[PDB]
Amino acid sequence: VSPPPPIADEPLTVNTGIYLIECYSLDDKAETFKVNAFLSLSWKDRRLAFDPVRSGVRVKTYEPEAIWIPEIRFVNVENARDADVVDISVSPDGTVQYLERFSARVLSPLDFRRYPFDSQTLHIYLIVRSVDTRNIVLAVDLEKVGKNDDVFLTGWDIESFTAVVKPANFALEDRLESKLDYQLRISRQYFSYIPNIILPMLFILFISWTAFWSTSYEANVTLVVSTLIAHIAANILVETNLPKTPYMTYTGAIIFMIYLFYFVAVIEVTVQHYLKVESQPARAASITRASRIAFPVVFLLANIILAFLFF
Amino acid sequence: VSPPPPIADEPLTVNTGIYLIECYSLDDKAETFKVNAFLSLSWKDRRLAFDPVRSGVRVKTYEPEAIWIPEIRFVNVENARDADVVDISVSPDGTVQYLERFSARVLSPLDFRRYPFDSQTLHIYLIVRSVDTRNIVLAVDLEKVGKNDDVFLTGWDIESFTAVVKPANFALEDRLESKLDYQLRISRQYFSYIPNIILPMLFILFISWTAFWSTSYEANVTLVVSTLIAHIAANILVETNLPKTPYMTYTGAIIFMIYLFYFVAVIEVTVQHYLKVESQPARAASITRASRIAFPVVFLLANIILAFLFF
Amino acid sequence: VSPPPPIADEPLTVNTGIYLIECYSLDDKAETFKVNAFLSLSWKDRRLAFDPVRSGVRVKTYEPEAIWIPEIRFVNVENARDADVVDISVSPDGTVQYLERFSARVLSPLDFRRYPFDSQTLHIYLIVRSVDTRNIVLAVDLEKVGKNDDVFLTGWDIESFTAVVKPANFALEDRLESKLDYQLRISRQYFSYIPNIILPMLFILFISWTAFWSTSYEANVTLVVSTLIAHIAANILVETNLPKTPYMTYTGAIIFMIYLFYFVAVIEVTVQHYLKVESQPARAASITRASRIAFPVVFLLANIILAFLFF
Amino acid sequence: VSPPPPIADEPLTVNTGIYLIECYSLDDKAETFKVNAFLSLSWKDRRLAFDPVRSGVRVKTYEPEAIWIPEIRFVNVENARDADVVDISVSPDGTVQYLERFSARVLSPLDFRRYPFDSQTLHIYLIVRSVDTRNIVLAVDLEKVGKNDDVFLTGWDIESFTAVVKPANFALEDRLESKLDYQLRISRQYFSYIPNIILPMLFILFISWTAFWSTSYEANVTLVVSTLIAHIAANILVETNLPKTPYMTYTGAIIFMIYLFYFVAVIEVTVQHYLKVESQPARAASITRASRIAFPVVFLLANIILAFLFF
Amino acid sequence: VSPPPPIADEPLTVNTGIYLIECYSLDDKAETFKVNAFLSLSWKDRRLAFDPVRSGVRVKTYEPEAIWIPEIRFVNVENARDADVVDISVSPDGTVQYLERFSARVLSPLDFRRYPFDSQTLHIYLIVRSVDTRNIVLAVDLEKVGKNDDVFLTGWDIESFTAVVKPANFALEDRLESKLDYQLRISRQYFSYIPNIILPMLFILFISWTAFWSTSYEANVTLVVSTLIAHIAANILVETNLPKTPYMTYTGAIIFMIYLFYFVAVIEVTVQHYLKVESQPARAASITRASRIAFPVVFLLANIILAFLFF
Ligand SMILES: [Cl-]
Ligand SMILES: [Cl-]
Ligand SMILES: [Cl-]
Ligand SMILES: [Cl-]
Ligand SMILES: [Cl-]
Ligand SMILES: [Cl-]
Ligand SMILES: [Cl-]
Ligand code: NA
Ligand code: NA
Ligand code: NA
Ligand code: NA
Ligand code: NA
Ligand code: NA
């Protein structure tokens, strides 16, 4: 149980394939996803050549311990994959066809800049390290790359599952490593964000603007402070479903901006009361009437600017 | 330890059965459930046949390693099932009777459209991959499909546990695959939703409508904004027990609609105050009196429309 | 190894005992508890009999693999128990004495009808399946059923740990099965519920009733709506520590009833204000004075009725 | 691989030691803690004795399978410990020195009566069950009991790690059992409780007492009800970090008492308003002025009484 | 399989290296982080030396069981590492090159004094215990210490991964132990704390100060008490993402200080109302006008003092 010997001086090519059976638990905060799939492997080992006439059988079936199997690992996994060998078939020339079903929790960074209208490219990196006897290189058998039609990732649309056919061959700790990039392209189902977060957040904001049709300071204070507290609750709710990013997200920008609108509404409500107490309500009336137009107009234009900067 | 050889050119039929011992942890957000059950398998292995009058023994008990056993897997599981072989019995003609007790976490999508008045069909998909020597096909032994009377899934009523007797035979990565669909039909116990969520949510809404019998703007603002905040708390509580769906749920629709009622109540309370300040209370009185009838009437008709669209 | 042969045609009796070492994690929502205990087993295997004189030993120790051991399982467990064999002792007549220490997560339904003044009977169901060679039946050795004095279940009082001595013998998948019921009787420590939930909930309710000694509508609206919101917080807190039941719990009934008291207090506060504005305060005064007696009296009588229906 | 035979009729003494490497995850609610430590064992096995002059070797190293090792278990663990044998060394007289590194989740009850100014004694109970051949007894080698200087338990001060040198020898299921008590003494770091919970809780209470310098009923109702709601939030926050106890904790007592102060403040605010409406403000003034002194004085004396009863 | 014998009396030097593949799950509350890395080991075993000419190979590949391998452990791990041996290679002079890929959960204390503008030094302590045959000492092969360019720790910047080349040699239970300190220097990405916590917290505080431009006690009480409650929500949110420390954190200090500002604002609002009721508004006006300057000035200076003490 050592690697197959080279006929000339070539590296050993291990053909690979990943067929997705299940996709689940895309954790946005952890930037992980769980996968259940078939991993297929194929390589020539002439030491396993046989005559179907003598052995009786046209294809030989082996146990993983009985023969040499390339040590294939995943780069971006939390722990080593849970695998169960399904089959090891050896054909007369010594071509090995290896099939395993595995499950793994994959680390794959996510770009939240356009959240909740974002798309992602999840990666599964396959790797093999070369041995001293000989260099091992990975290849993609496109016939053995795919996904079950029923594969569903709750809250996401699965677009494609493809592999970058050219491996990344590089040196690591004085030995060659051959890395393959399997890419799962997904797009977020933003639907539910509209009736659950976006519209309720707009309703409470518009409710605070009713203070521009009221001269009652005590009612105005209650309108703007109460809706601000509801906005804080939405800010907290949203930030619990997201990791801390060194950049602004689209939702983060809108949520932050809405604070400025609450802050300026408090200034307006204060200025209005102050002028009324100072017996200059004609002035207060001019500021309040302007605010009725300015607040929705500046809100609309600021949102057009933000949508433009982000999309 | 190779598959039993075919007498002619027929596929090997593996008769299956699942007997549920325990059902627990139906997680709505994760769309998973845990199961503890018996898995029974039966097939003919002529290489294992024996004489009943010569041997004296009617049945022979083997260890799993001693004989060939079909590699049966579950499609929609998180990780491979935890299984412990209970018994292996061989009849004189070579009919093998295999029994294992297993536990598994099953991925099965849920339809939340009618939540909390929803019914579901949970699936357990049994699968076998054919070997080079011969094709393996699955069958259902209805005599060995069932569930323990004590099987309880907290918050659900278990209706039936049946199997679709015709397997889905298809090619996958150049080998035949035979898939069986075991269906667990359940209906949600909606009882607790009435005193815990539905009635409290209706009470706070009706409390906001007392503002239509009050001329006090400051009290009205307090009534409508305070009850709105309580409604936000219920919206958040409900959405934490549910996943994000690319469709509207019945509860989601009602919760969303109730925001419109709070928004229009704020408009009414604002309009009423504005007219009183403008010394036109006769008008304000006509709008407030109309609102006393309009709000409960439109609420009832909108709910009839929603119940009709969803049921 | 095969089961011990019958001298005549009797079933093989496996004597059992469970000695509790640790009880922990009684999860009310999951309706599970974790257990760490000794499982003792005893049966006669004539094939292992020996003469004490020519052996020089009064007892013989064996490794589990060396002899036949009955396949004993738990019915109501999440996963198969984690077990470590402690000792296997054989007496001259071939009486085997087996002892293992195990840990398991047990599914046992709970009756929340009288919560938090409830008592429960937790079950541990022991089971054995019969073989073709012979019928295996379970028995209880009462001398080997017990619990360590230090066994504590946080938030509960342990009353007794007994076994129903007569097994439930029945056919399951065309083999007889012998089931024993081990019962752990516990009663909930309701102490903490009094200063943490019951009294705070009564205080906020009594605070809302101070509105019956106030003519200030604005203050009344603030008193009743603010305490209602605090009651919603307690309702949410309580329902998070409990599963959803298809029946009313004692606490659920009280919590639900207190909403009616808040709803009727809002009606009273509204009616009082309406009459004052309509220049009929003498009337409003009669309703408010009646409410001062009616609300505590109806609250006391409704609680006596509820306590009667539930206890 | 049977136990060492007795020279006379003495029990086999197994000398033990536990050296703590890591302490983590002290879970107050679960009353558990995780430990990573060295477990050292020593006993005489004359069958393993050798001559040091003729062997030329001072010590012999054995693999665990090669020799007899006592079955040592922990009483108060969730599951059996995860252990890795480090070394087995035999001296010429046959004295065996066993060393393993283990990790375990330990169940150890906590006394919350003085929380957050509490100290605890965590226990690790070592146990051995006597075999039929001979009685096994445990002993403490104080030279092999200790802890790493870097051992830190977040939020706690580690005082000492000692063992009660005299084992508890007792009969359990017709065999002797030898139990040792390893004690880890810890004291809670109460620092953070002062700026995060104690002072904020006192500030909101003192804010409610500003109502004794106000004649505005509407403002008073807002002051006392709003701060009460903040107190409910702190009550909930505190009770989430603690298990339910069948006794009063120091914090629980203070939190409960503060409700009485809010309840009596509401009565005072109600009585004051009622008298003002009844045109007897001179009286109301006497009650309000008395309350300014009574509330802080009774609060101070009640806290002195509570601190005395608990410390 | 015993350790390599010493030529003279020298300790065996085991050269080590850690190459980080993945860094994830830095848990601030638990003070843990998960790591996936290569562990490389190298030592001279003369008994394994060979002639390249005679053998016909320049390298010899062994299985871990075939040769002696040093028992290397991590000090600060929850459980023993999950390791898979990748390669073992022997050079003609007996120089062994061992490579394993492992995953571990590491305990490493964090200094929260400057949070969220903090930097940390995570430690991975490698350790080896000497055997009776010989003393084993650890060394760092700097050529085999590193990290993959794609190594990302969500919410942190990775600065460096270095090893302290001189081991900490010490006696533990009368055997030499050799400890190496691998240091991962990280700095927190404080960006998101600015729009999510810092600015919202400043906005609500500045909103409370609008009470210094209002004579309305009832509106003032609403402004200061409502924003205080929002501050309590932020205090709770922040303290949930942090462990309890026996020292003040920078954020903790600011959060605590902001309570004093709310408390003094309530005193000012009370004093102002009291004087107005006592018919001395000229005085109240002088205190309120001073407060408009004093509150922002003292807030700015207190923050400069705090930033100075902490940075
Ligand atoms: Cl892997
Ligand atoms: Cl499976
Ligand atoms: Cl079991
Ligand atoms: Cl143990
Ligand atoms: Cl380790
Ligand atoms: Cl030393
Ligand atoms: Cl040494
Ligand atoms: Na192999
Ligand atoms: Na087999
Ligand atoms: Na108010
Ligand atoms: Na056996
Ligand atoms: Na042993
Ligand atoms: Na070795």
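Shown for chain B, in order and in Swiss-Prot numbering: 47-357.
Technique stated in the header: X-ray crystallography, 3.1 Å.
Yeah, the Cβs are placed from backbone N, Cα and C, and that goes for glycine too.
Annotated in Swiss-Prot:
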MUTAGEN   B:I244 to Y  Marked gain of function, with a ten-fold shift of the proton dose-response curve towards lower concentrations
MUTAGEN   B:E264 to A  Decreases cation selectivity. Decreases the binding affinity of TEA and TBA. Nearly abolishes block by Cd(2+)
MUTAGEN   B:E264 to Q or D  Decreases binding affinity of TBA
MUTAGEN   B:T268 to A  Increases the binding affinity of TBA. Weakens block by Cd(2+)
MUTAGEN   B:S272 to A  Increases the binding affinity of TBA
MUTAGEN   B:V284 to M  Displays an increased sensitivity to propofol but not to desflurane
MUTAGEN   B:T297 to A  Marked gain of function, with a ten-fold shift of the proton dose-response curve towards lower concentrations. Also shows slower apparent rate constants for activation and deactivation. Displays an increased sensitivity to propofol but a decreased sensitivity to desflurane
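Sequence features annotated in Swiss-Prot and their locations in the structure.
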residue	record	CB count, 10 Å
B:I244	mutagenesis position	16
B:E264	mutagenesis position	21
B:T268	mutagenesis position	24
B:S272	mutagenesis position	22
B:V284	mutagenesis position	20
B:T297	mutagenesis position	24
Enumerate in sequence order the mutagenesis positions B:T268, B:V284, B:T297 whose Cβ-atom distance to ligand 10 is under 6 angstroms. B:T268
Which ones are near B:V284 (mutagenesis position): of the mutagenesis positions B:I244, B:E264, B:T268, B:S272, B:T297, which have a Cα within 10 Å? B:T297
Which of the mutagenesis positions B:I244, B:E264, B:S272 have a Cβ lying under 8 Å from any Cβ of chain C? B:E264, B:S272
Considering only CB atoms and a limit under 8 Å, which mutagenesis positions from B:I244, B:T268, B:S272, B:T297 lie near chain E? none
Can you tell me the CA-to-CA distance separating B:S272 (mutagenesis position) and B:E264 (mutagenesis position), as a whole number of Å? 12
Do the mutagenesis positions B:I244, B:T268, B:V284, B:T297 include any whose Cβ comes within less than 8 Å of a Cβ in chain A, and which? B:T268
Select the closest residue to B:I244 (mutagenesis position) from the following mutagenesis positions, measuring between CA atoms: B:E264, B:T268, B:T297. B:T297
Hey, how far is B:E264 (mutagenesis position) from B:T297 (mutagenesis position), Cα to Cα, in Å? 32
What kind of secondary structure is B:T297 (mutagenesis position) part of, going by DSSP in three states? helix
